[PDB]
Each structure stands twice: as structure tokens, then as C-alpha cells.
Amino acid sequence: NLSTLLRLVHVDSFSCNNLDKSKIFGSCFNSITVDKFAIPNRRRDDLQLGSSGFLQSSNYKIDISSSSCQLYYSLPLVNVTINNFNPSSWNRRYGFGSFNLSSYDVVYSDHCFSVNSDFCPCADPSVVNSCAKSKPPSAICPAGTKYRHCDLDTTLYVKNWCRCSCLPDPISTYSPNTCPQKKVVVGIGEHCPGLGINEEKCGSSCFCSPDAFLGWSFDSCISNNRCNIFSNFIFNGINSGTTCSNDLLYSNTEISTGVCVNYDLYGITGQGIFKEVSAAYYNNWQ
Amino acid sequence: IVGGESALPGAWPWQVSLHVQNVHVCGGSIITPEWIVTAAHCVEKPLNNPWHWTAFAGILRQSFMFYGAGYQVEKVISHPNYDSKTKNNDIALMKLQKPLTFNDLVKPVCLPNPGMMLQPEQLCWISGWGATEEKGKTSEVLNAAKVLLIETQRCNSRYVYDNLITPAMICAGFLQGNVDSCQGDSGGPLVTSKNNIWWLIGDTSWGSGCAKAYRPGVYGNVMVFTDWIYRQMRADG
């Protein structure tokens, strides 16, 4: 029931695109997909219908060509926590820990990167020995992933001058084609493969520095002693399925005694005066 | 030239190739019909005796004669403050004994005047007879390429050259690669379009390979030594 849902939740704003709130009363659907996440206090304008911001490219993309509702509500700061987790597998494969940030702070990415299966932010130490200028750290990369691409070249008089790829950083690099990390944009219901890793601070096994991860930011979500959360409801299927609502005229009306009215009690019709009487010959199924 | 195309027989009469021992070595540019501007690294001590040198102009495919039909070089003048270690002030001049009368497909390029105020990311064209992809042979046909100009401050990055570009030098091309000149494209006319005319503002001296990342093209700045060339005119007569 939409009434109880809007009453039990501190609803601040609600708007459904490609779907009107009038037809919701007494309709049926096939399935409902619900997404929710807190609202950072810096990108309030990104949650609008249509924006090429960082949230729509790294965090989550909202579909426009489908009937979907958007809700913005608030939650008290008492007995609440935020689960900050990075779903990137290849980032945590090389020894990624935790964000280690203060409470009531949400993390949002500004640029989403992606790599292939054959990727290792680690150079072959047998080649780095013949390097003198801009010598990157190297270690043993696990099998299945090729080492970092580095070439030794002489310009005018420097024999041991080794240059690698992804310089200086994958965010702002001079040759994105030579760097395997490629900037990608998340799709409709698709997570980001991971953030950027500075290969100059990587490299025992190849263990990148925790400060070498770039492309993220943190921001508080406290407003009027409450946390703001945005949710998206996608209703797949219309006028069909087995997911309906009781928002019709049958909304648990109040009984009355004295005048005979129409009857619809468990598939039975008729009229008759009601009279209250104390009876105890009923059962659970009766 | 990597990533370019074959140069059609249009109007580019500022490319003169200097041949010694009946083999192509380098090219050059002309500003007046009495001198040829080229690089100074090909005028080393083993490359003395300028009498055994010929010049070819207005010739796209390098097969029209054999030990003949050329112009003999009279005297070659190199820059006095030339260093072979850092490759600074790589400008050389050659004088021909022929009048070089103007004809079809024969038109020199004017020298750049001081105070041009050129744009930082300026578009220019390069041409020459060099390798095709990497460590190749001399191209039989004439090819050209289009490059962009990058500032000296960005070129002095520690990951590109680590402050090895003199103020009398410049960098151009693309940082992503695939557009660069290989070994053999010495000299070369680096002309830019302005006021509906071409200005020669470059001179190739050296380079770290071709079509490689973080290795753009290096060119000589003749605007500082332009008046010096005028000084050489005082030695003409």
C-alpha cells in the first residue's frame, strides 16, 4: 500500500517518469527492482533526469526510456551506518585494504577505469636492473598476467633510460593508448570495474601502496541531523503479473450497524442489518 | 614520416635534397635563389670537401639522372657555436654557383619576421625522404605529414626529455605517437600557414626514434639566428 509506505517513511520528494501516480491505485506489475543509496551533499544536481556527471559514469546510471519512480527521503542519524565497500575484484587482488574514513561519510568516484584479464601493475625485475633514470619499482607478478611494459631508449647520451606506460597517472596521461587502463562509463545497472592504480607506487609479491589509488572522494551526508537517501523503483510489467496493490476502493472500510448495506464478505452478496453479539463457536479456519 | 600519405605534385617548392657520392643523405629548404638552408650535423669533419655535393630540387621521385644534372655546392658555412654533445644551433648554409632562375614549381619561402606571436598549439606540416615505419630504407616517393606544436614547458617534463630542450629549440608532433619522422629526415621544411602565406619556423636536428610514445619531434628555432643568417648576407658581397 503506497499510503502506509509514504507514512512510515519520512518522504521528502517523489516523482515518477513515464508513469503517473494516478494509475498506481489498483494496478498490477510483474516485478519491482529497488535501488537505494545516500545522497552526497555536493552533487545534489546530478540526481536530475539527464546529466553527464561523475555519478552517472562511475557510480550508477539511471534509465530514461522506461517508467521508473525516484524517491528522496531522510533517515535519523541514530542507529544507522554506511557500508563503504569496493566491488572491484582486480583492485583487491593486489592487496587493497579499506577506505579508513570517518563515519557518516559517503564515497563517490569521479572517473571509472577498466582493465583486461591480462593486467599487472608490476614490472619484470630482470629488465629494471639496466635502468638509471626514472627507475620504477618491480616485483614478481603472479602467473597469467604479463608484466609492466617498459623500454630502455637513448635520447642523446643517456644509455640507461627506461620509460614505461601509464605516465604520469592513468587519470591524466600523455598516451592513453599505450596504457591498458581505459576510462569507461557505467551502463544501465552495471558496476564500475574499478578505480585507477598508480603504477609508480606498486611493487615479495607485487603490493601497491594504499595511497596510489586515485579517482575517489568523500563527503558528509548530514543535513538537519538526518541523512538523505535517494531510491529508484523500476516496475517491470504493466497491467499483468502477480504483483498488485490494494490501493483501490477496498481499503479496509469501517463496519456499521443499523442500516442494511451491500455484502461482499468472502465471495457472498446480500443485504441485512448488522447486530453485535458475543459468540465463541468459531475457529481459526472458520 | 609515419602515418602520412603520398605528397601530390602540388606547389611545395621549398624542398632541396643534398646528395653526396650519388646517394641521398638529407634535404633542405631555400629562402633566396642564392643559398640553401640545411642541418649542421651532416657537415661534420668527415663530410668536408663541399665540391663533391649536388642539389636536387623539384624532383618528387628520386630517379631522374645519375651523377649529373645537378648543382654543385660552392661553400658551406656552419654555426660557430655548434656543440655535438647537446646538438645546439643546428643551422648550416650552402651556396650554389648557379643563378637558379625562377620557373614552374620553383618558389622559395620567406623568412619569419620577429614578433609573429604564433599560437602555442599551432598546426604545421612536415616532409622528407626517410623510413616508412621503423629503421626502413629511403622512400622513393615524397610523403608528407601533419603535426601540432607543443610548448617548451610541457616538453621539458621529466618523463619526456627531463629538461634537455634549449631555448633555441622547439618540440612538435603528437604525444600519443604514430606521427614522427625517422632517421634520414634531416633538415626538412617546417612551414606554417599565416596571413595566407607560408612561414618556415622549424629545422629538424635530431630525434628519439619515430612513432614512439613520449618521444615527440625536436626542431631547431631559426628565429633567434635569423639575423645571424643576415650576417652571412654581409659575407655575400
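Numbers run from 1 along the shown chain.
Keep in mind that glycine also has a Cβ here, set from the backbone N, Cα and C atoms.
Under the DSSP three-state reduction, B:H41 (active site, charge relay system) is assigned to coil, being neither helix nor strand. Marked as active site, charge relay system by Swiss-Prot: B:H41 (among others).
For B:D90 (active site, charge relay system), the Cβ neighbour count at a 10 Å cut-off comes to 29, with all displayed protein chains included. The active site, charge relay system annotation in Swiss-Prot covers B:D90 (among others).
Here B:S186 (mutagenesis position) comes close to B:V25, B:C26, B:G27, B:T38, B:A39, B:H41, B:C42, B:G128, B:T204, B:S205: these same-chain residues lie at least six apart in sequence, with C-beta atoms under 8 angstroms from its C-beta. Annotation comment: Swiss-Prot describes B:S186 (among others) as active site, charge relay system.
According to DSSP, B:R61 (mutagenesis position) is assigned to coil rather than to any helix or strand. Listed in Swiss-Prot as a mutagenesis experiment, B:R61 to A (Swiss-Prot position 316) is described as follows: No effect on catalytic activity or HKU1-CoV viral entry.
The secondary structure of B:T86 (mutagenesis position), as reduced to three states from DSSP, is coil rather than helix or strand. Around B:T86 (mutagenesis position), the same-chain residues at least 6 positions away in sequence with a Cβ under 8 Å from its Cβ are B:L164, B:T166. Listed in Swiss-Prot is the mutagenesis experiment B:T86 to A or S (Swiss-Prot position 341), annotated as follows: No effect on catalytic activity or HKU1-CoV viral entry.
Sequence-distant neighbours of B:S157 (mutagenesis position) (same chain, 6+ residues apart, CB-CB distance under 8 A): none. Swiss-Prot documents B:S157 to A or N (Swiss-Prot position 412) as a published mutagenesis change and attaches the note No effect on catalytic activity. Reduces HKU1-CoV viral entry.
Experimental mutagenesis at this site is recorded by Swiss-Prot as B:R158 to A, K or V (Swiss-Prot position 413), annotated: No effect on catalytic activity. Reduces HKU1-CoV viral entry. Just so you know, the Cβ of B:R158 (mutagenesis position) picks up 11 other Cβ atoms within 10 Å once every protein chain is counted.
B:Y161 to A (Swiss-Prot position 416) appears in Swiss-Prot as a published mutagenesis result, with the remark: No effect on catalytic activity. Almost abolishes HKU1-CoV viral entry. Look at B:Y161 (mutagenesis position): DSSP puts it in coil.
Where Swiss-Prot documents B:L164 to R, A or M (Swiss-Prot position 419) as a mutagenesis experiment, the accompanying text is: No effect on catalytic activity. Abolishes HKU1-CoV viral entry. In the shown protein chains, 16 other C-beta atoms lie within 10 A of the C-beta of B:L164 (mutagenesis position).
According to Swiss-Prot, the mutagenesis experiment B:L175 to R (Swiss-Prot position 430) carries the annotation: No effect on catalytic activity. Abolishes HKU1-CoV viral entry. According to DSSP, B:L175 (mutagenesis position) sits in a coil region rather than a helix or strand. Non-local neighbourhood of B:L175 (mutagenesis position): B:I150, B:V160, B:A213, B:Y214, B:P216, each in the same chain, at least six residues away, with C-beta under 8 Å from its C-beta.
Experimental mutagenesis is annotated in Swiss-Prot for B:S186 to A (Swiss-Prot position 441), with the remark: Loss of activity. No effect on HKU1-CoV viral entry.
Counting Cβ atoms from all protein chains shown, B:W206 (mutagenesis position) has 18 others lying within 10 Å of its own Cβ. The annotation that Swiss-Prot gives for the mutagenesis experiment B:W206 to A (Swiss-Prot position 461) reads: No effect on catalytic activity. Abolishes HKU1-CoV S protein-binding and viral entry.
Mapped onto three states, the DSSP output places B:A213 (mutagenesis position) in coil. Under the heading of mutagenesis, Swiss-Prot lists B:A213 to P (Swiss-Prot position 468) and annotates it as follows: No effect on HKU1-CoV viral entry.
The Cβ of B:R215 (mutagenesis position) lies under 8 Å from the Cβ of B:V160, B:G177, B:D180, B:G207, B:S208, B:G209, each of these being in the same chain and 6 or more residues away along the sequence. Here the residue is the original one, but Swiss-Prot notes a mutagenesis experiment at this spot, B:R215 to A or K (Swiss-Prot position 470): No effect on catalytic activity. Abolishes HKU1-CoV S protein-binding and viral entry.
Per-site Cβ counts within 10 Å over the recorded positions B:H41, B:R61, B:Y161, B:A213 peak at B:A213. Looking only at Cα atoms, B:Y161 (mutagenesis position) sits nearest to B:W206 among the recorded positions B:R61, B:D90, B:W206. Closeness to chain A is evaluated for the recorded positions B:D90, B:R158, B:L164, B:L175, B:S186 by Cβ distance, with values under 8 Å counted; counted residues in sequence order are B:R158, B:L164, B:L175.
Taking the Cα atom of each, B:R61 (mutagenesis position) and B:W206 (mutagenesis position) are about 25 angstrom apart. In this structure the alpha carbons, written CA, of B:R158 (mutagenesis position) and B:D90 (active site, charge relay system) are 24 Å apart. B:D90 (active site, charge relay system) sits 9 Å from B:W206 (mutagenesis position), taking the Cα positions as reference.
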